[PDB]
Amino acid sequence: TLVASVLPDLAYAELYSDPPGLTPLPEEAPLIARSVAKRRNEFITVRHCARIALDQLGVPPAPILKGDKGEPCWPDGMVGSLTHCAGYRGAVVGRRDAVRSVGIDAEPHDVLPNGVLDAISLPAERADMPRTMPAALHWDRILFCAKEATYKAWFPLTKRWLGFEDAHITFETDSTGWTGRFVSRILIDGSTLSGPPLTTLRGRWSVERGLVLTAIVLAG
Ligand SMILES: CCNC(=N)NC(=O)Nc1c(C(C)C)cccc1C(C)C
Ligand SMILES: [Mg+2]
Ligand SMILES: [Mg+2]
Ligand SMILES: [Mg+2]
């Protein structure tokens, strides 16, 4: 799988298309009743992936509903993250006793649309990241993906907004050239609903098959 290359009580599942036959669980069906086909397909497929991952940890097939801000609602004692983009649906789930939080993101490995890099990056990131990343890789898109995994790991623990300017992310590249590590440093107050405050979040990135994947797994 693609997500295994960005991961270190934890399970995952991913699909690259929307298989025929899959349906939402009855409890999930109202959430996409008036949604277009592209949205229903990604919603149904990513939650099938979530249930495949949850099954590996011994959780019965459960619906994945949404919270007030759209965040996924996991079964008791579980945490996880979902992502879907063109050609990718992915889920990573963990047991809360050992895994405090998970955040993952996937995006096509393409240059960012005009003007978006400046809206999602800090000046030091634009200056330093091209020097730590392999030539010709879309480091701007990889930066955006790391910001998204950071927010997805952050929000279940804080229930607070995190802006793109509120996290400074530094990168390293493995010897292979297409995978590496990152560290996201939270610049604002990192107080959480329970447990110690969030300061630095360590994650991994990977470019493979036209996709960028990022994941953060915070140990309990
Ligand atoms: C480092 C801080 N990152 C963020 N706040 N990211 C987002 O809000 N992404 C996002 C966005 C952004 C691009 C505005 C739109 C819809 C859904 C999402 C989810 C991933 C929550
Ligand atoms: Mg998506
Ligand atoms: Mg995303
Ligand atoms: Mg492509």
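One is the number of the first residue shown, and numbering goes on along the chain from there.
Method on record in the header is X-ray crystallography, 1.7 Å.
Even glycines carry a Cβ here, placed using N, Cα and C.
Long-range Cβ contacts of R39 (mutagenesis position) within its own chain (separation 6+, distance under 8 Å): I32. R39 to A (Swiss-Prot position 48) appears in Swiss-Prot as a published mutagenesis result, with the remark: 20-fold decrease in phosphopantetheinylation activity.
Contacts of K152 (CoA binding site) defined by a Cβ separation under 8 A and a same-chain sequence distance of 6+ are given as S81, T83, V102, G103, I104, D105, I216, in order along the sequence. The CoA binding site annotation in Swiss-Prot covers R39, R47, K66, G67, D68, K69, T83, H84, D105, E148, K152, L162.
According to Swiss-Prot, the experimentally introduced change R47 to A (Swiss-Prot position 56) is described as follows: 100-fold decrease in phosphopantetheinylation activity. Secondary structure at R47 (mutagenesis position), taken from DSSP and collapsed to helix, strand or coil, is helix. With a cut-off of 8 Å between CB atoms and residues at least 6 apart in sequence, the same chain places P24, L25, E28, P63, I64, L82, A91 near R47 (mutagenesis position), listed in sequence order.
Here Swiss-Prot describes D105 to N (Swiss-Prot position 114) as a published mutagenesis experiment; the accompanying note says: Abolishes phosphopantetheinylation activity. Secondary structure at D105 (mutagenesis position), as computed by DSSP, is strand. The Cβ neighbour count for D105 (mutagenesis position), using a 10 Å radius and every protein chain shown, is 27.
Marked as Mg(2+) binding site by Swiss-Prot on the basis of experimental evidence: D105, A106, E107.
What Swiss-Prot notes for the published mutagenesis of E107 to Q (Swiss-Prot position 116) is this: 500-fold decrease in phosphopantetheinylation activity.
Quoting Swiss-Prot on the mutagenesis of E148 to Q (Swiss-Prot position 157): Abolishes phosphopantetheinylation activity. Note: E148 (mutagenesis position) has non-local neighbours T83, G103, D105, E107, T214, i.e. same-chain residues 6+ apart with C-beta under 8 A of its own C-beta.
Looking at Swiss-Prot, you'll find the mutagenesis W161 to L or S (Swiss-Prot position 170) noted as follows: Confers high-level resistance to compound 8918. A 10 Å cutoff on Cβ-Cβ distances gives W161 (mutagenesis position) a total of 11 other Cβ atoms nearby, all chains included.
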**Prompt:** Which residues does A106 (Mg(2+) binding site) neighbour through Cβ under 8 Å, counting only same-chain ones at least six apart?
**Reply:** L2, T83, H84, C85, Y88, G90, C145, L211, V212, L213, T214
**Item:** Shell list (Mg(2+); ref centroid = CB of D105, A106, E107; cutoff 8 A)
**Value:** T83, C85, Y88, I104, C145, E148, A149, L211, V212, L213, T214
**Request:** Identify which of the following recorded positions, namely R39, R47, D68, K152, place a Cβ less than 6 Å away from any atom of ligand 3, and list them by sequence position.
**Result:** none
**Request:** Among the recorded positions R39, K66, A106, name every one whose Cβ is found under 6 angstroms from ligand 1, counting any of its atoms.
**Result:** none
